[PDB]
Amino acid sequence: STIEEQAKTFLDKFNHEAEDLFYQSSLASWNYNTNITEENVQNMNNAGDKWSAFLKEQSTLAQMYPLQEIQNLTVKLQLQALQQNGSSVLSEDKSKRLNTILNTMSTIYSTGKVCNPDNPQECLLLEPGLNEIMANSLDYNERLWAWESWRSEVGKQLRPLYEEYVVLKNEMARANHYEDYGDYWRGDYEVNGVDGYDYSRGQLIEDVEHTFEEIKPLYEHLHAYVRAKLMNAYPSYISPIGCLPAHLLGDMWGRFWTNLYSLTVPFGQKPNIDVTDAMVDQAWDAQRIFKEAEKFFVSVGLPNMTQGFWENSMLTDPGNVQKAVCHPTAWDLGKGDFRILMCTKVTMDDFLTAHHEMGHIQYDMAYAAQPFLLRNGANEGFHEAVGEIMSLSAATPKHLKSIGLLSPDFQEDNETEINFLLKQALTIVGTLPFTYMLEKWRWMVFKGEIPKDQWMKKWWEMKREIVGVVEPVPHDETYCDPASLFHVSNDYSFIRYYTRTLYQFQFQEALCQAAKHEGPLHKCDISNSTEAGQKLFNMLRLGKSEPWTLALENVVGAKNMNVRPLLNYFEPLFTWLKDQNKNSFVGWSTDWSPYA
Amino acid sequence: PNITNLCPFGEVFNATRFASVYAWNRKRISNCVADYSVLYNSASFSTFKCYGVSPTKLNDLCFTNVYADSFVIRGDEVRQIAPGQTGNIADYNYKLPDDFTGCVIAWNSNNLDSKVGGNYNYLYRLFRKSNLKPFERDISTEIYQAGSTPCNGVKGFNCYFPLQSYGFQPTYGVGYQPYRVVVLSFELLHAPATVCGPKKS
Ligand SMILES: *[C@@H]1O[C@H](CO)[C@@H](O[C@@H]2O[C@H](CO)[C@@H](O)[C@H](O)[C@H]2NC(C)=O)[C@H](O)[C@H]1NC(C)=O
Ligand SMILES: *[C@@H]1O[C@H](CO)[C@@H](O[C@@H]2O[C@H](CO)[C@@H](O)[C@H](O)[C@H]2NC(C)=O)[C@H](O)[C@H]1NC(C)=O
Ligand SMILES: *[C@@H]1O[C@H](CO)[C@@H](O[C@@H]2O[C@H](CO)[C@@H](O)[C@H](O)[C@H]2NC(C)=O)[C@H](O)[C@H]1NC(C)=O
Ligand SMILES: *[C@@H]1O[C@H](CO)[C@@H](O)[C@H](O)[C@H]1NC(C)=O
Ligand SMILES: *[C@@H]1O[C@H](CO)[C@@H](O)[C@H](O)[C@H]1NC(C)=O
Ligand SMILES: *[C@@H]1O[C@H](CO)[C@@H](O)[C@H](O)[C@H]1NC(C)=O
Ligand SMILES: *[C@@H]1O[C@H](CO)[C@@H](O)[C@H](O)[C@H]1NC(C)=O
Ligand SMILES: *[C@@H]1O[C@H](CO)[C@@H](O)[C@H](O)[C@H]1NC(C)=O
């Protein structure tokens, strides 16, 4: 009997009910998040568990169609997602225990409480408190105390659970005909369709590390300059040739360096581009802040906002007695319903956040016509990068001048331009090496190349040469350093925070090439340009229907993933920083330590 | 002669409730006087389209009788009602010929036909062994068969249902809110023409 045609009717039946059920779940979640009460909590669970239990029988029926004779690529790819059995491949007890271990990991991470030694009852949490201790403060004792307390009271008590979790989930991944578990994470980055566009996991592992060796000159000079300035700030605390302690990064783990700008500003007298007073002066309330950001997308050529986005969306502060969360989110409830939730304030940071969320909403609206199983980004890192593109293009002094937020006679020049570029330097190119090292360590842990004793005696042993962070105090293996992170207990893919970065600039570069605008890449603008709209719209409308390699063809000719613009966007700063460290030796010797 | 015995357009265009699309509602109107000026000049109609007779000339030449076909459909499927179109409405629920006469009015009804809890009184057909012949309604609800498995009218492995329910709601975006559609078909049999417009003094 024919097998190919009879899957089409099953898909047509499945999509209709999936749409409605997903809409009901999303509406329940939105009503809970906007308005919280003891009655609007259990109904959300009643919708969510029904949705979750609905995905186990449609998947069950999607095994009696023998997916080896299906020839059409679209139908085969659509059935590929449904055939994923999920977490029910093992016996019931193993699945229940795995769910329990995940829940207890989350709870233990969310119950962080550590008290000061002098007052055994005065505890601070990750809420405003101990987080602020090592973020905005000038003291070496309290930062060490907080770091050691956090890394010895949370993380040392989570290791025994993670030890069993890793092996259990690795066996689960092997139960789906895969060599490892990390291959499952790499699975989203796999295409096996048209020849010349195919991809493989080994090629990913080889190419994600090859695109890192080109940025070492951009990192060594930044490291040397930061170390020299911090040594000048802190006398007799850092060796002139060694590596720097972890306490002084600015965050708990060193994910971001954005808190170091005020300490290491080169042109202190020269003021930054601040528009808070100008924004306040002429009553820049919540509504027109978003109404202006709409015009930026409308001018390029992207579609105009729907009538109804201004009605349902909860744009402003809820009030006083209507408790709600304030995480900026862009909800896509489906069936033409799009909303945004964000506690707004009149700041330029909220301005950039509004532009980013508008970009997210536009991307979500782009692929609304695809089948239900294909309404996602081409991969993990396409929503976010498209998010930061607009934020990068909206902070330009030219556009701010155009909207009449700066005095027309402004005097942007050398010093302030380098000062601005330094601020964004500390954030973007300060995250790549840590992200790469953590992902490499996680993949090595999952592969099982390392025995039971080489977990905490190799993490720092490679961190010292990939980033240059020294052991403030020696420790035995009983610790567990990476476990004290947000995306390590909730089991979230973490490489999405690396490739995204590169994608941004590649797009920007191509867009700048489709800009005909003369000048350094930092000031390249995309506003007031219809030629820059169609090139992106031919890629936003594909969704997951086409392989992402072909998606990266209507914007950039090269289907590969090469680091071209990271060595271009920071083109002047580097060629200036070569004149900065004219006397300080670059590099770091991994022998000098605080204990030795 | 002053107008008397006006055709009951008020019942069709202002009814209490419209039926589904797979049992698309039929009405026969003849032997009266029609005034299409109110239909044309009204600003509440989103779509008013046809080709055989221009809207202005509709008051000039007149036909034997009219079939009013009323139903409620989605937002994007309003354009689906046209000769020579393919989909889930022009193929399996309501077929229009390639020589159609008369034409189509469609307007938004989100504030009458929608309910906050989800309106499940509307269904549409999704599967059929053979396409629908022009101007034909089918109201059977036999259990569908997909493969060679003999199903005795019971759900299971590969045996399906022909009707699926809509999910009309007020919070839906445009293009998915319910739109009320009325299609007028004009007949020109050799019997005397009955329905058309007035004279002026
Ligand atoms: C896989 O099946 C889909 C659904 O039929 C195909 O999509 C249609 O393909 C035809 C030509 O083959 C086009 O005329 C239609 O416009 C496409 N869309 C629809 C909604 O019908 C798709 O081409 C098939 N892929 C193959 C055969 O490789
Ligand atoms: C989902 O799980 C079921 C049962 O665990 C899988 O079905 C079995 O697959 C193995 C594969 O070698 C066969 O040997 C068994 O005979 C199958 N049993 C039944 C009852 O089907 C199913 O293959 C899994 N899904 C996928 C996509 O592999
Ligand atoms: C290109 O940018 C200019 C500068 O903002 C835009 O011109 C402004 O248009 C508004 C009306 O939309 C006027 O109120 C301003 O006085 C104009 N300013 C200047 C300097 O001309 C122009 O609209 C933009 N072009 C496009 C296509 O969006
Ligand atoms: C929020 O929920 C409470 C609890 O039921 C309810 O009394 C209140 O009316 C809700 N607010 C809105 C705006 O619906
Ligand atoms: C959005 O912009 C388009 C283009 O100018 C316009 O036709 C449409 O009416 C606008 N929508 C709204 C709700 O103003
Ligand atoms: C910026 O660099 C240019 C290039 O030499 C130089 O002429 C200018 O004086 C510099 N700006 C300063 C020093 O403020
Ligand atoms: C038309 O008008 C005449 C006189 O003007 C009147 O007798 C007749 O009843 C009218 N026709 C109606 C009301 O249908
Ligand atoms: C429907 O009712 C409204 C409200 O009175 C009226 O304005 C309109 O003319 C009516 N339409 C028809 C066709 O009777």
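Residue numbering for chain B follows Swiss-Prot; the residues present correspond to positions 330-530, in that order.
Keep in mind that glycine also has a Cβ here, set from the backbone N, Cα and C atoms.
Neighbour count (other Cβ atoms within 10 Å of the Cβ, all protein chains): 10 for B:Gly339 (variant position). What Swiss-Prot notes for the natural variant B:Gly339 to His is this: In strain: Omicron/BA.2.75, Omicron/XBB.1.5, Omicron/EG.5.1.
A helical conformation is recorded for B:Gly339 (variant position) in the three-state DSSP classification. For the naturally occurring variant B:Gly339 to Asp, Swiss-Prot gives the following note: In strain: Omicron/BA.1, Omicron/BA.2, Omicron/BA.2.12.1, Omicron/BA.4, Omicron/BA.5, Omicron/BQ.1.1.
Cβ environment of B:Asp405 (variant position): B:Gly504, B:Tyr505 lie under 8 Å away, each six or more residues apart in the same chain. The note that Swiss-Prot attaches to the natural variant B:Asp405 to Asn is: In strain: Omicron/BA.2, Omicron/BA.2.12.1, Omicron/BA.2.75, Omicron/BA.4, Omicron/BA.5, Omicron/BQ.1.1, Omicron/XBB.1.5, Omicron/EG.5.1; complete loss of interaction with host integrins.
Annotation note: B:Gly446 (variant position) sits in a coil segment as assigned by DSSP. According to Swiss-Prot, the natural variant B:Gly446 to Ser carries the annotation: In strain: Omicron/BA.1, Omicron/BA.2.75, Omicron/XBB.1.5, Omicron/EG.5.1.
Record note (Swiss-Prot), natural variant B:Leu452 to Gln: In strain: Omicron/BA.2.12.1. The unchanged residue is displayed. Sequence-distant neighbours of B:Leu452 (variant position) (same chain, six or more apart, CB under 8 Å from its CB) are B:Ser349, B:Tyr351, B:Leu492, B:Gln493, B:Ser494, B:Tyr495, listed in sequence order. In the three-state DSSP scheme, B:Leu452 (variant position) is classed as strand.
Quoted from Swiss-Prot, the note attached to the natural variant B:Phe456 to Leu states: In strain: Omicron/EG.5.1.
Taking Cβ-Cβ distances under 8 Å and a sequence gap of 6 or more within the same chain, the neighbours of B:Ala475 (mutagenesis position) are B:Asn487, B:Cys488, B:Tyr489. What Swiss-Prot says about the mutagenesis result for B:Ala475 to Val is this: Increased resistance to neutralizing antibodies.
Annotation of the mutagenesis experiment B:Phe490 to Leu in Swiss-Prot: Increased resistance to neutralizing antibodies and human covalescent sera neutralization. Residues near B:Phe490 (mutagenesis position) in space but far in sequence (CB under 8 A, at least 6 apart, same chain), listed by position: B:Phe456, B:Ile472, B:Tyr473, B:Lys484.
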| Other CB atoms within 10 A, centred on B:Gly446 (variant position) | 7
| request: Let me know how many other Cβ atoms fall within 10 Å of the Cβ of B:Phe456 (variant position). | output: 17
| note | Whole-Å Cα distance, B:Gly339 (variant position) to B:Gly446 (variant position), is 29
| With 8 Å as the upper Cβ-Cβ limit, not reached, which of the recorded positions B:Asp405, B:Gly446, B:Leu452, B:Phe456, B:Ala475 neighbour chain A? | B:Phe456, B:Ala475
